[PDB]
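Here is the structure we will look at.
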Amino acid sequence: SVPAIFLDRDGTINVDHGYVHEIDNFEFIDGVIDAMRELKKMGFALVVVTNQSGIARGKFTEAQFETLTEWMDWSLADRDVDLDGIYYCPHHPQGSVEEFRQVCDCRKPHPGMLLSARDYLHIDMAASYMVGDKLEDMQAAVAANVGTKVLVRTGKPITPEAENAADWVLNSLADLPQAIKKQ
Ligand SMILES: O=P(O)(O)OC[C@H](O)[C@H]1O[C@@H](OP(=O)(O)O)[C@@H](O)[C@@H](O)[C@@H]1O
Ligand SMILES: [Mg+2]
Ligand code: NA
Ligand SMILES: [Zn+2]
């Protein structure tokens, strides 16, 4: 039963520019790739869990997302970061694109993507971590019983509510390996 770092994408791995869906607009946050490779060496499985309502909004297609995500996966793999899972949610109750127009339980703060990852990779949840920049991330983590909930300051400016719900607040994902290592 392996421990994991569940990872928000926009604002945590890549600078949030708003509905990022193009390679030219994807900017890794400083030091996160190195930090992810270290996390891995410390024996954590790494699992991306990202809301992509942009798809239900019509801003871009599930297939452009697929294209970006494949590129992202390779860029990481080529840097010795091998992601154990990539989960996403294309939905929004008010979506303008029918096939993604719906309520769901994968859309954080619903824990859908975390539990699914739990089942499919057999993750020790109480020994796992959630890293994101929003309240919905802390709430999603809480529901799924993720032991350690980590807010970061690299994305959405943090709300006091997001901070209420988090266990740690770090400047960045780049800081996580250190934070963990000192217990
Ligand atoms: O789950 P992660 O953060 O990786 O992806 C989701 C994003 O943060 C997106 O949230 C969106 O709105 P929401 O869906 O909250 O109504 C937007 O603010 C996008 O520009 C933003 O990047
Ligand atoms: Mg985010
Ligand atoms: Na949105
Ligand atoms: Zn969903």
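Sequence positions for chain A are given in Swiss-Prot numbering; the residues included correspond to 4-186, in order.
Every residue gets a Cβ built from N, Cα and C, even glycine.
Residues or ranges marked as active site, nucleophile in Swiss-Prot: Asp11. Annotation source Swiss-Prot lists active site, proton donor at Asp13. If you look up Swiss-Prot, you'll see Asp11, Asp13, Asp136, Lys137 marked as Mg(2+) binding site, on the strength of experimental evidence. As annotated by Swiss-Prot, substrate binding site applies to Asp11, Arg12, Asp13, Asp19, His20, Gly21, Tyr22, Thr53, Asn54, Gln55, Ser56, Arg110, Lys111, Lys137. What Swiss-Prot notes for the published mutagenesis of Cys92 to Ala is this: Reduces the catalytic efficiencies towards the alpha and beta-anomers of HBP. Annotation of the published mutagenesis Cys107 to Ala in Swiss-Prot: More than 3-fold reduction in the affinity binding of HBP. Reduces the catalytic efficiencies towards the alpha and beta-anomers of HBP; the original residue is retained in the structure shown. For the mutagenesis result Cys109 to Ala, the note given in Swiss-Prot is Reduces the catalytic efficiencies towards the alpha and beta-anomers of HBP. In Swiss-Prot, a mutagenesis experiment is listed as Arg110 to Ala, annotated with the note Significant reduction in the catalytic efficiency of hydrolysis of the physiological substrate HBP. For the mutagenesis of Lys137 to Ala, Swiss-Prot gives this note: 8-fold reduction in the affinity binding of HBP. The structure shown keeps the original residue.
Everything Swiss-Prot records as a feature, shown here on the structure.
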residue: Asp11; record: active site, nucleophile; DSSP class: coil
residue: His20; record: substrate binding site; DSSP class: coil
residue: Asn54; record: substrate binding site; DSSP class: strand
residue: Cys92; record: mutagenesis position; DSSP class: strand
residue: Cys107; record: mutagenesis position; DSSP class: coil
residue: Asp136; record: Mg(2+) binding site; DSSP class: coil
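Taking a Cβ distance under 6 Å to any atom of ligand 3 as the criterion, the recorded positions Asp11, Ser56, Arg110 reduce to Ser56. Within 10 Å of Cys109 (mutagenesis position), as judged by C-alpha distances, the recorded positions found are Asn54; the full candidate list was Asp11, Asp13, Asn54.
You'll find the Cα of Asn54 (substrate binding site) roughly 5 Å from the Cα of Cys92 (mutagenesis position). Contact annotation for recorded positions (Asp11, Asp13, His20, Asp136, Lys137) versus ligand 2: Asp11, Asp13, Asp136, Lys137, each with CB under 6 Å from a ligand atom.
Counting only residues at least six positions away in the same chain, the Cβ atoms of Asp19, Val23, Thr53, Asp136, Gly158 sit under 8 Å from the Cβ of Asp13 (active site, proton donor). Each of the binding-site residues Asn54, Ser56 was assessed for Cβ neighbours inside 10 Å, and the highest tally belongs to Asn54. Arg110 (mutagenesis position) is surrounded by 21 other CB atoms, counting those within 10 A of its CB over all protein chains shown.
Between the CA atoms of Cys107 (mutagenesis position) and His20 (substrate binding site) there is a gap of 25 Å. Ligand 4 lies under 6 Å from the Cβ of the following recorded positions, listed in sequence order from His20, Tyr22, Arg110: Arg110. Among the recorded positions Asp11, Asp13, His20, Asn54, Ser56, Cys107, the ones whose Cβ sits under 6 Å from an atom of ligand 1 are, in sequence order, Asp11, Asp13, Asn54, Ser56.
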